[PDB]
Amino acid sequence: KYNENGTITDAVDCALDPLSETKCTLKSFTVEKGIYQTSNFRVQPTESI
Amino acid sequence: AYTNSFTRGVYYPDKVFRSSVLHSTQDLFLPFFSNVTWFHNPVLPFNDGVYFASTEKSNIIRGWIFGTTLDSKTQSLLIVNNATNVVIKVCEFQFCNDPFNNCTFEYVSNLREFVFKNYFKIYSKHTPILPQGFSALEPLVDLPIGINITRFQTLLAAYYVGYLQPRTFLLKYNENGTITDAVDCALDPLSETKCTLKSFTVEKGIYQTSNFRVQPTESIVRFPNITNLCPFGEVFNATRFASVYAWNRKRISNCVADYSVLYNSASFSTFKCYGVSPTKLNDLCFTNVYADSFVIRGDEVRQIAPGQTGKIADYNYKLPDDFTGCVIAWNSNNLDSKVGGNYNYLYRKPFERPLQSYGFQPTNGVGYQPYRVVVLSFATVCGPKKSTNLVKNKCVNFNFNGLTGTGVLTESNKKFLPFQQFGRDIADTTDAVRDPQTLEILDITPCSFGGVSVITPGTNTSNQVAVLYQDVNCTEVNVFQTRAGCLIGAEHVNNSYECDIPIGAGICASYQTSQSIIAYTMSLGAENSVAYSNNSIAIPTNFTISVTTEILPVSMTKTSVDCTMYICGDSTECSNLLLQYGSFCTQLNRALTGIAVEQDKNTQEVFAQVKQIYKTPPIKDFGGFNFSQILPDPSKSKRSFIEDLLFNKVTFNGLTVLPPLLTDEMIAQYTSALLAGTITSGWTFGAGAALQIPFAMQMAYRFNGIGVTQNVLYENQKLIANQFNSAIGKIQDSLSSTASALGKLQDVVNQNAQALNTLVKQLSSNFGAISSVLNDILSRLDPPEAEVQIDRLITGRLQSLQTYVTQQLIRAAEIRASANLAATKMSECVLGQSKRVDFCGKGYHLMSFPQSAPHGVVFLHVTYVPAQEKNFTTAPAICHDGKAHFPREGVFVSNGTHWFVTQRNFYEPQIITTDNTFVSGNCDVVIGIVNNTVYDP
Amino acid sequence: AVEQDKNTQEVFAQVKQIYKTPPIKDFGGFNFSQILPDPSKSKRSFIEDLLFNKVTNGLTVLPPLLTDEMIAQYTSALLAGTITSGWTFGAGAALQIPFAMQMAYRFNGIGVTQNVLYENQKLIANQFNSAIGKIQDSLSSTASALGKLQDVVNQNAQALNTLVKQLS
Amino acid sequence: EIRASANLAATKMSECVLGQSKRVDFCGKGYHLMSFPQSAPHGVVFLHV
Amino acid sequence: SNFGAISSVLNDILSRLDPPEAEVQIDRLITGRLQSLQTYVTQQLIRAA
Ligand SMILES: *[C@@H]1O[C@H](CO)[C@@H](O[C@@H]2O[C@H](CO)[C@@H](O)[C@H](O)[C@H]2NC(C)=O)[C@H](O)[C@H]1NC(C)=O
Ligand SMILES: *[C@@H]1O[C@H](CO)[C@@H](O[C@@H]2O[C@H](CO)[C@@H](O)[C@H](O)[C@H]2NC(C)=O)[C@H](O)[C@H]1NC(C)=O
Ligand SMILES: *[C@@H]1O[C@H](CO)[C@@H](O[C@@H]2O[C@H](CO)[C@@H](O)[C@H](O)[C@H]2NC(C)=O)[C@H](O)[C@H]1NC(C)=O
Ligand SMILES: *[C@@H]1O[C@H](CO)[C@@H](O[C@@H]2O[C@H](CO)[C@@H](O)[C@H](O)[C@H]2NC(C)=O)[C@H](O)[C@H]1NC(C)=O
Ligand SMILES: *[C@@H]1O[C@H](CO)[C@@H](O)[C@H](O)[C@H]1NC(C)=O
Ligand SMILES: *[C@@H]1O[C@H](CO)[C@@H](O)[C@H](O)[C@H]1NC(C)=O
Ligand SMILES: *[C@@H]1O[C@H](CO)[C@@H](O)[C@H](O)[C@H]1NC(C)=O
Ligand SMILES: *[C@@H]1O[C@H](CO)[C@@H](O)[C@H](O)[C@H]1NC(C)=O
Ligand SMILES: *[C@@H]1O[C@H](CO)[C@@H](O)[C@H](O)[C@H]1NC(C)=O
Ligand SMILES: *[C@@H]1O[C@H](CO)[C@@H](O)[C@H](O)[C@H]1NC(C)=O
Ligand SMILES: *[C@@H]1O[C@H](CO)[C@@H](O)[C@H](O)[C@H]1NC(C)=O
Ligand SMILES: *[C@@H]1O[C@H](CO)[C@@H](O)[C@H](O)[C@H]1NC(C)=O
Ligand SMILES: *[C@@H]1O[C@H](CO)[C@@H](O)[C@H](O)[C@H]1NC(C)=O
Ligand SMILES: *[C@@H]1O[C@H](CO)[C@@H](O)[C@H](O)[C@H]1NC(C)=O
Ligand SMILES: *[C@@H]1O[C@H](CO)[C@@H](O)[C@H](O)[C@H]1NC(C)=O
Ligand SMILES: *[C@@H]1O[C@H](CO)[C@@H](O)[C@H](O)[C@H]1NC(C)=O
Ligand SMILES: *[C@@H]1O[C@H](CO)[C@@H](O)[C@H](O)[C@H]1NC(C)=O
Ligand SMILES: *[C@@H]1O[C@H](CO)[C@@H](O)[C@H](O)[C@H]1NC(C)=O
């Protein structure tokens, strides 16, 4: 978040928690009441065959 | 002797397992119902490949020979089954005239079927018992020989030989991956329909499966007939030639230069071109051509070339090393040579013009003879492009100067100006041309074409079809010519009927009685008339209560597509490239999310008209009206008998489906509440509080609302309740009997399924890429090259999603409009009594009941419809004491002796009294007024 | 293309039977001869002819299922019903009614007692007849009167012309 | 849009021609009595009385 | 967005490259931006309906 003088005054770490994910998805520091789709859960491979 | 191959000649096209799927493929298969030669030894054609089959008891046939000669010289393929094994060899075998080294390959291992096709592969099947039936042959032997086979011989019992063709088949794979059936897409128009629809079953209707296009039969090439030629005869047939030191240079320009004379002529000792091919000189064009003409000694003619040295090449006549042109020369021993010696020819940068003479004499050797040499050094000098004759009134491939195309040439009426060679239609389209040889103008009519539609009854009834060729005549293609096109196979019938399968322009087709496809002008309904007069009125004396069913869609499947997983499924390299498109991926996700939300809004707006959940009592006394088939069944999902009938008649790539907020039970609770409200409190629950009312009384209001006095209901209450109960039973029979009753909901499901199926199928497309599979690109190419192939897939897949989303949004607009209408109908039709004609079905609307349904809502509309009527004499008014009496309600009628007053929607004559009529104006004013007596109580 | 035939049928095919008018035109003084089909000619009314006369690569065009004559038959049937059986052919049977009585209903339907119609029937019929003549003058004089239909045609023509020109 | 227009036209024929509309300004200005349909190129024209 | 181009800025492409290559980089931006307008217009027409 850049203010009027171009100084970064805030930030969202998009991997910190599910609310941060919502804030990054909506490109906002405020999230309104509701349900939002932000990602896609995926099981990762553990072996190489 | 020949036999019918029926459906034999199918084999597994590859080594990939498939199951429970209809797969379309094109390969060399035996065409269905083809002609196979029946043998019971000769060398036969192989063509593209061979279908071979035999029926044996004693196993006489042992093998085959394949090749081009079957007689040494080259390799032949010998496949022989002998004793306990099979021996395959491809040696340069010397065969007997009547059979029955340098080897590159050798290998050693009742109805029998084989496929021998090209390297060479063998497919086969062996079954106990040419018999009719179907099975698929499987690959057993792969022979990577690279051997040319044009002919083959069978080594010896009956056998059949057919030939394979590159035609498309729809192959049906069962649960175990066995091909159990097939459609030959080239067999007939029904097979084409089955292949087009990717199904072995075809529904009744008209389908466009192909396109008819008239092909050109010959080509026409036209150029001006050589108005200007260059004088090559003044160079090669010149009376006198110059020396090599100081030669003649003639300029060749502004002409058609025909070099076939110089090339083909046998008078030349040599003809060689350096920069260009000597046989392309008439196709080529040069800016300028110059002829350098001189006489030199035979042995020195070899110096007239690029890259040469010597007396001529260095001091007299030098050519460039990058010289473009042709050197032509011939002996002049009988022309220039003289007995005492011709010494008039003298010799010493490229083309740059002390000296000695040549002693040219007729008696010297060949190397000492004079040769006349002409060098043509190479826009204004172009070759004689050849023309052909022009053919009119046929489809041709034409070429007029620089303009080409396909069409039919006919005489025009277009007055081209003296300098105009070509013409155009409004959309920059060639309409006519001027012939370059003859000053005539010809119109170009595009060769006839149009869609090809197959008209068919369902395949559950008949496999007979008719074919309609759209917007064409019956010359280019039991034939009926109509405005819509040329219909072949349907009979023309004079009698009109209700439309079944539409053709267009007033024409429909059907399958009727023995039965055949017919075409006819459609009927718009029965012809009738109203028995109108100034003094006659028809008034209903009886009525029925009917129930109709109106089926409306409310919602779409709430699909959702993950744009990243769809395009770049578990691929980091693809995702990095996908991000170069900014928000395009995000926009697609947002658009689909918005629709999924809208679909819950549609359902809520349509069903949640009531904020409370109402239920009927254990008391079902509604005055004889039986609602048990529309009310929820308490022993079960809590749905009615009709609701169950409605539901029972409708059916890993980032594509998922989200559930609706309101489930089938929740909707059932809303339709239950609305129904309980409708039955026990009428419309009052809609306006506000649910106010209980006896059902018979509620109906009294419903009847007054349509102009039928309440006493009619009570006097005929038993009749009305019985008609209602019967009508509901009829609804159940209709819904149970045919699933087509709910086509409107099934159509929504089908369109959404097709949209999703299309989106998945597009994943297999290459879009110009080396592979449709992202993982196969990544495993083959390094990033500098892989990224290009991936971008091709991203553009195609991203474009596919954009197409899908646009279609879903437009379709959603239709569904939303339907949902808005359904919501409007429920409020005005169920939670009230609509007066809008044909809004709640035909008749005078009384009441309606909602029912739940998959992806939509179904309404049962209960309406009042006149059943029986009589012809009454009428008048607008009656005369009493000279004053004009008008009815307060209803009309005046006469039975032939007495006048009565009665309500318009039900005949119920009353005595005309001062309490039934009012007075306004008089008998000298009202037109059509008649004499009567009005009773005064 | 299929949808466009559905639109046509939903709008015009609203009557189960094709009804014709009688040889008598005694409709209480109301003159409908300019909206009824001309029996001497394409079986269309005088006004319908005015309406029609004011509207003007791999690409083909399919005909409609219902041709101008089929539409004319439906408008004729609907009109015959409207004039001789009022609103009842809509609900069910095409019950005959004298035109003056049909209008009496129509007047009561707007809160005006039917005696007004009969007392002023000559005036009302004359005003109606005049108004229809005015419709004909308006349609004949002002081509733009049907601008909505011309605009749909123009938009479709432009869409096709754009598609073809893009080939260049 | 054409479909929506056709649906409106169909509604009008059913309520305005076959019946007697009580919907204000649905069948033109004034108190609606009756209407008559006329055919037209690519559409329908109504005369509202 | 780059849309496959070396730069999202048209003036940067023109200042850095001569036409033989600049036209390629520009064509990539034209396809992407033309596609973006087509997407926008389609959404405006549907929303407008
Ligand atoms: C309402 O109609 C249902 C039928 O739709 C009646 O139920 C049937 O009653 C008969 C006689 O007892 C049984 O033989 C049938 O098997 C019943 N059918 C079903 C589906 O249950 C019901 O009795 C009627 N109720 C009233 C009050 O008339
Ligand atoms: C018209 O209706 C009147 C009234 O019902 C009929 O006159 C009656 O006819 C019955 C015999 O069916 C007599 O018993 C009554 O006394 C008659 N009433 C009067 C007032 O005369 C009359 O017959 C009917 N006319 C026709 C042609 O049906
Ligand atoms: C109703 O009956 C009366 C007779 O009682 C009719 O009045 C007569 O009409 C004729 C013809 O114009 C005159 O010659 C008589 O002198 C009139 N008689 C009286 C007493 O006025 C009247 O016209 C009839 N009306 C209808 C509608 O039939
Ligand atoms: C309806 O009005 C038309 C005029 O618009 C009448 O037709 C005219 O009839 C007269 C004879 O009385 C002829 O001289 C005219 O030439 C006709 N004109 C046209 C345009 O046809 C028609 O007769 C009237 N019909 C009714 C039932 O009143
Ligand atoms: C910008 O700087 C000025 C001082 O020059 C300060 O008064 C103002 O509040 C600053 N604005 C922001 C958003 O930090
Ligand atoms: C095979 O050809 C003969 C003509 O020689 C023809 O009569 C017969 O019907 C054909 N059979 C099939 C199956 O095509
Ligand atoms: C089949 O014929 C070949 C001829 O080369 C012979 O070598 C082979 O042994 C024969 N097979 C058997 C089972 O005898
Ligand atoms: C086999 O190849 C040799 C050359 O190595 C050739 O001379 C001989 O004729 C060939 N065999 C036959 C049957 O032609
Ligand atoms: C196979 O032999 C034929 C001559 O019978 C010849 O025309 C054809 O080109 C040959 N094909 C190949 C692939 O050698
Ligand atoms: C698959 O094989 C099993 C075992 O032979 C058989 O019972 C089953 O019917 C087969 N399925 C099909 C579709 O033929
Ligand atoms: C072609 O020859 C015809 C005579 O057969 C002549 O009339 C015509 O003008 C010639 N055309 C050209 C272009 O020379
Ligand atoms: C030279 O004359 C002969 C005989 O007439 C002729 O056949 C040949 O084509 C002529 N050569 C050229 C270049 O015209
Ligand atoms: C349609 O054909 C199937 C057999 O594939 C049969 O079971 C079904 O009853 C038939 N339906 C009708 C309506 O004849
Ligand atoms: C083309 O169709 C018309 C009917 O519209 C017919 O009269 C004409 O003869 C047909 N043309 C040919 C060459 O048969
Ligand atoms: C219709 O009937 C006429 C005789 O009135 C006859 O000439 C014509 O061929 C018949 N057409 C059909 C399709 O039956
Ligand atoms: C109407 O017709 C039915 C026969 O379907 C009869 O039972 C009923 O009594 C009749 N009602 C009247 C009012 O005529
Ligand atoms: C009324 O009279 C006409 C003409 O005779 C006849 O066609 C019609 O069927 C009659 N209506 C009734 C209800 O009898
Ligand atoms: C009703 O029509 C008949 C037959 O044309 C006629 O004799 C009678 O006078 C007409 N009635 C009125 C009131 O015009």
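Note that chain C is numbered according to Swiss-Prot, with residues 771-811, 813-827, 856-967 shown in order.
So how was this one determined? The header says electron microscopy, 3.7 Å.
Cβ atoms here come from the backbone N, Cα and C positions, even for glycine.
Annotated features, as they stand in Swiss-Prot:
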{"type": "VARIANT", "residues": "C:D796 to H", "note": "In strain: B.1.1.318"}
{"type": "VARIANT", "residues": "C:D796 to Y", "note": "In strain: 19B/501Y, Omicron/BA.1, Omicron/BA.2, Omicron/BA.2.12.1, Omicron/BA.2.75, Omicron/BA.4, Omicron/BA.5, Omicron/BQ.1.1, Omicron/XBB.1.5, Omicron/EG.5.1"}
{"type": "VARIANT", "residues": "C:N856 to K", "note": "In strain: Omicron/BA.1"}
{"type": "VARIANT", "residues": "C:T859 to N", "note": "In strain: Lambda/C.37"}
{"type": "VARIANT", "residues": "C:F888 to L", "note": "In strain: Eta/B.1.525"}
{"type": "VARIANT", "residues": "C:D950 to N", "note": "In strain: Delta/B.1.617.2, Mu/B.1.621"}
{"type": "VARIANT", "residues": "C:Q954 to H", "note": "In strain: Omicron/BA.1, Omicron/BA.2, Omicron/BA.2.12.1, Omicron/BA.2.75, Omicron/BA.4, Omicron/BA.5, Omicron/BQ.1.1, Omicron/XBB.1.5, Omicron/EG.5.1"}
Nearest recorded site to C:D950 (variant position) by CA-CA distance, among variant positions C:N856, C:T859, C:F888: C:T859
Residues that sit under 8 angstroms from C:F888 (variant position) by C-beta distance, when 6+ apart in the chain: C:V785, C:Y789, C:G880, C:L894
Rounded inter-Cα distance in Å - C:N856 (variant position), C:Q954 (variant position): 19
Spatial separation of C:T859 (variant position) from C:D796 (variant position) - C-alpha basis, Å: 48
C:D796 (variant position) in three-state DSSP notation: coil
C:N856 (variant position) CB neighbourhood, other CB atoms within 10 A: 10
Between C:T859 (variant position) and C:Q954 (variant position): CA-CA distance (Å): 17
Interface-adjacent variant positions, chosen from C:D796, C:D950, C:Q954 when a CB lies under 8 A of chain B: C:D796
DSSP state at C:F888 (variant position), helix/strand/coil: helix
Contacting variant positions for ligand 14, chosen from C:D796, C:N856, C:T859, C:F888, C:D950, C:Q954 when the Cβ sits under 6 angstroms of any of its atoms: none
Cβ neighbour count (within 10 Å, all chains shown) around C:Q954 (variant position): 12
